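Structure first, commentary second.
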Amino acid sequence: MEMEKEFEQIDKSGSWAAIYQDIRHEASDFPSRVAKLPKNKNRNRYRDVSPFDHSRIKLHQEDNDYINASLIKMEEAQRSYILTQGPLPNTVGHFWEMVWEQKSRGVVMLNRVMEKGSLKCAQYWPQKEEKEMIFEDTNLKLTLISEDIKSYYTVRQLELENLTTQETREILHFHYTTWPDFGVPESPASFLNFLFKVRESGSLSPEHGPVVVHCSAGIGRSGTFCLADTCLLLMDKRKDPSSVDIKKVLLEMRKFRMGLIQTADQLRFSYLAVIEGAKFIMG
Ligand SMILES: O=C1CN2C[C@H](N1)c1ccccc1S2(=O)=O
């Protein structure tokens, strides 16, 4: 079926939970043996969210190459994304090592450091120009260059230096700051505006390594971001845009990381975002 009318048909019939459970039943199951090794316990935020072995990002290190991060490679859309958990106190150096080694231009953050009164990720970037951060375990230096605070999101320019070679690179930090503590946003308009700002920066384009996208677990909000982006790109590429099937795209993405889209409300919000986004694109 088309999307917008499949949408109204699920709303009127109140069957979002059943649609979402079908997706959960049909989703791929692949091994995640490296994630579960005892030496990696303090590298995982949640025991039930792990990268598959076949698609995990490897650190360029001989001691321990493990990080909780996955490469989502979308072949028809010609887009790639790295989806990862919010960094832990003992993995902030690994996180920036990955950004460096994979040649990413941008980092997309969809959570606040504290939500619901608990810590959802480490404070992994510097908050003041004159107070830079040094990660001694991976030999990197990180400096805040500029910050632009808007009503729904903040954009930061950061300098990452490999202290071993003295090479430097400019990294863009795109921080969506207004996702509610409970539920999903009422309108997709500010999320779409944010997606378009990431696109306009070049951070999603083939002349760079894959964008790094995270929330707390790196599957819910993060899944919503890449699902909406890929669906909108396919609608621009195909002769028949009504052929884009959001449930099929989501199952393709779940071949590369488990659990993408965590609730039926997140699934409905993804539909809404793609539907509204397709109208603004045209033309
Ligand atoms: O509260 C935490 C802090 N760490 C990351 C994660 N959650 C965890 C989970 C199991 C054992 C140890 C750890 S940790 O490394 O202390």
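The way this entry was determined, per its header, is X-ray crystallography, 1.7 Å.
From the backbone N, Cα and C atoms, a Cβ is placed for every residue, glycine too.
Feature list (source: Swiss-Prot):
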type	residues	note
ACT_SITE	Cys215	active site, phosphocysteine intermediate
BINDING	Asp181, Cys215, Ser216, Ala217, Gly218, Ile219, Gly220, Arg221, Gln262	substrate binding site
MUTAGEN	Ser50 to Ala or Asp	No phosphorylation
MUTAGEN	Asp181 to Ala	Substrate-trapping mutant
MUTAGEN	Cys215 to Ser	Catalytically inactive mutant; abolishes sulfhydration
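Here the features listed in Swiss-Prot are painted onto the structure.
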residue	record	CB count, 10 Å
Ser50	mutagenesis position	22
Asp181	mutagenesis position	9
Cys215	mutagenesis position	26
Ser216	substrate binding site	21
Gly218	substrate binding site	29
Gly220	substrate binding site	21
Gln262	substrate binding site	18
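Considering only the binding-site residues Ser216, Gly218, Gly220, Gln262, the residue whose Cα is spatially closest to the Cα of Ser50 (mutagenesis position) is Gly218. Straight-line distance linking the Cα atoms of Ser216 (substrate binding site) and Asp181 (mutagenesis position), rounded to a whole number, equals 12 Å.
Annotated pair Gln262 (substrate binding site) and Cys215 (mutagenesis position), C-alpha to C-alpha distance, rounded: 12 Å. Of all Cα pairs drawn from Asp181, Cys215, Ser216, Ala217, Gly218, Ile219, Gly220, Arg221, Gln262, which the record names as binding substrate, the longest spans 16 Å. Cα of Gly218 (substrate binding site) to Cα of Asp181 (mutagenesis position): a span of 16 Å.
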